[PDB]
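The block underneath contains the structure these notes are about, expressed in structure tokens.
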Amino acid sequence: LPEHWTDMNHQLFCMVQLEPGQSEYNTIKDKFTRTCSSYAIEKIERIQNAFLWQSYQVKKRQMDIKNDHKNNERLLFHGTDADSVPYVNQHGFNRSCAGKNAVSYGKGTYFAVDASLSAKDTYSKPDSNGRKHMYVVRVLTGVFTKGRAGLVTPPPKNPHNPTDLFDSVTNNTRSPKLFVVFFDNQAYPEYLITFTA
Amino acid sequence: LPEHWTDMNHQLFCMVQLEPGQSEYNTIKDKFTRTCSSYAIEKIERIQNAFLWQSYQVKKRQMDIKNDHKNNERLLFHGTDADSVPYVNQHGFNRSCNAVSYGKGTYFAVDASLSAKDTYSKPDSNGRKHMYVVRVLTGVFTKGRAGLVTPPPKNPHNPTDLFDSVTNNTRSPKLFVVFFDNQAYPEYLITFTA
Ligand SMILES: NC(=O)c1ccc(Oc2ccc(C(N)=O)cc2)cc1
């Protein structure tokens, strides 16, 4: 477990409320406000989930081995409804719970480059108190290609070797704005931003 | 990486054909012939997939912690078509890829004879059928039902603390369904005929 996490004393899960003015809070706030400056942040919590981290880091090490000196990890956003927050906090991102996207590049979990995308009410649905929720997520995008509706895994790199797959897919490889991942533990929910109009 | 695996020559995936009449082949054959003695075994292969094993073992260590003094693993069978074999060997089981009456997960049989049905181990254009012997983290389980995308919660007061798998009958299970990647490791592939 990372050394700057708070001591969980044998607990395996904790949400840690960050302080404004700390670099950790400010970097996330800046990343969000880059495209969402009309919204206001209520709080930013660091998600410390030991099991999700372990499984994710194993996948990352594997992808770092398999890929040739790639930057396999991107820090992306994911807007979701209040009802999904307890599940994501404990269990991460489950493709089986994902709705069809308005522009589908495949049946998987969607992550945005820009917070403005995840800030749409269709993703970060405002709760009964008007709070919207967006995760900041370490995502193993790896080597990617343009996706296609109806993918249930990323496509093969080579049609003559159907089992050797891209790591994720995107809407546009030149200018990616979303990534879709198709496997468990390919995304670690790192921060939860609660925010309002 | 398990002692009985044989040397991989720095590869991370290989399928190793077992030698008939030695301990390991005998053990796996016996599990199969317990209910499928009328079939003909052509070969048994050990699946040495380092990445899948790693991810599985992590999940097992986590399950052993979460459940605290439980026997969380069962050895089960999974019949599939020949066209799915390269995928399973390399990537394991994927719920996103038959009936799903106990939930939308991957199905494993207690008895080889259930996986031996042509509807599961579809005979290929040569008559060959394929069945895996699978280490499955069944953990604590409950009865399944149609439409589940994860197992039920153990108590709907804590909706995120879930059963590990579901079954058709908790008292005398004949199948188990798991809903997460890396909860099952395909350990052997049996190629056989009717
Ligand atoms: N692929 C397999 O080996 C396998 C498939 C279905 C399994 O479970 C079921 C067996 C029968 C029924 C049924 N409703 O008759 C449902 C599931 C177990 C294993």
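The numbers used for chain A are those of Swiss-Prot, and the residues that appear cover 482-678, in sequence.
This entry, so its header tells us, was determined using X-ray crystallography, 1.6 Å.
Backbone N, Cα and C define each Cβ position, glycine as well.
Database features, via Swiss-Prot:
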- A:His559 to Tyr: Abolishes catalytic activity (MUTAGEN)
- A:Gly560 to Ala: Slightly reduces catalytic activity. Abolishes activity; when associated with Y-559 and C-604 (MUTAGEN)
- A:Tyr604 to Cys: Reduces catalytic activity 20-fold. Abolishes activity; when associated with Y-559 and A-560 (MUTAGEN)
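Cα-Cα distance from A:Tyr604 (mutagenesis position) to A:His559 (mutagenesis position): 8 Å (rounded to the nearest whole number).
Fewest Cβ neighbours within 10 Å among the mutagenesis positions A:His559, A:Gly560, A:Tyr604: that distinction goes to A:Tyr604.
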